[PDB]
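The next block holds one structure in the form of structure tokens; read it before the comments.
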Amino acid sequence: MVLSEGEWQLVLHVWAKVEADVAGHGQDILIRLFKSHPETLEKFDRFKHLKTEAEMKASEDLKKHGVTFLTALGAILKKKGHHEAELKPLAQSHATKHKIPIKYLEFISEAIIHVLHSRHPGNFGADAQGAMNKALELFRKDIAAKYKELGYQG
Ligand code: HEM
């Protein structure tokens with residue numbers, strides 16, 4: 001798949017807002033995911049002990065990871081499709097070390113859309129959301145193809 005320049009502009013426009021508060025967004029997203037799909041929290045050995053949302057919100061550790069994760073995704077999105085180099089080290093760690101099924105990548109894509117929709121209604125209408133979805137699908141499709149070559153295809 002290929003996104004048009006107009007679709008990238010919509011994605012990058014909302015992303016500029018996300019960058020005014022990387023840590024706040026990273027936090028909201030992770031928490032959202034963990035709430036609506038508790039199983040995913042099991043993948044994090046440093047977070048499993050987090051019982052309530054108040055526990056998550058207060059966790060300085062979940063916040064730094066939300067920043068590290070959003071920054072890697074931001075780096076990928078700005079490549080506007082030309083992200084193969086960035087995708088490699090990433091695919092290898094999630095398939096081989098952390099073992100994250102594609103399904104979990106879908107779930108987080110969902111959390112991302114939910115959060116942007118809450119915090120940025122004005123820059124996230126139907127078209128902006130279509131663009132963001134097409135972008136994350138692209139990302140997932142490439143990660144999946146990559147998982148396969150590394151012998152996981154989880
Ligand atoms: C757009 C999606 C994602 C991006 C851009 C991303 C990015 C990252 C980055 C950059 C790291 C740092 C070092 C490494 O490469 O391992 C990381 C770590 C990790 N990721 Fe992700 N990730 C994504 C999705 C996921 C998902 C859905 C899960 C789990 C349900 C996941 C689980 C983990 C775990 C277990 C670690 C390491 C935790 C730690 O020791 O700090 N990642 N991720």
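The chain as shown is numbered from 1 upward.
Using N, Cα and C of the backbone, Cβ positions are placed for all residues, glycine too.
Quick look at what Swiss-Prot annotates:
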BINDING   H65  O2 binding site
BINDING   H65  nitrite binding site
BINDING   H94  heme b binding site
VARIANT   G122 to A  In metmyoglobin
Report, in whole Å, the straight Cα-to-Cα distance of the residue listed as 'heme b binding site' from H65 (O2 binding site). 14
Between the Cα atoms of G122 (variant position) and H94 (heme b binding site), find the distance and write it as a whole number of Å. 34
Would you identify which of the binding-site residues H65, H94 has the most other C-beta atoms lying within 10 angstroms of its C-beta? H94
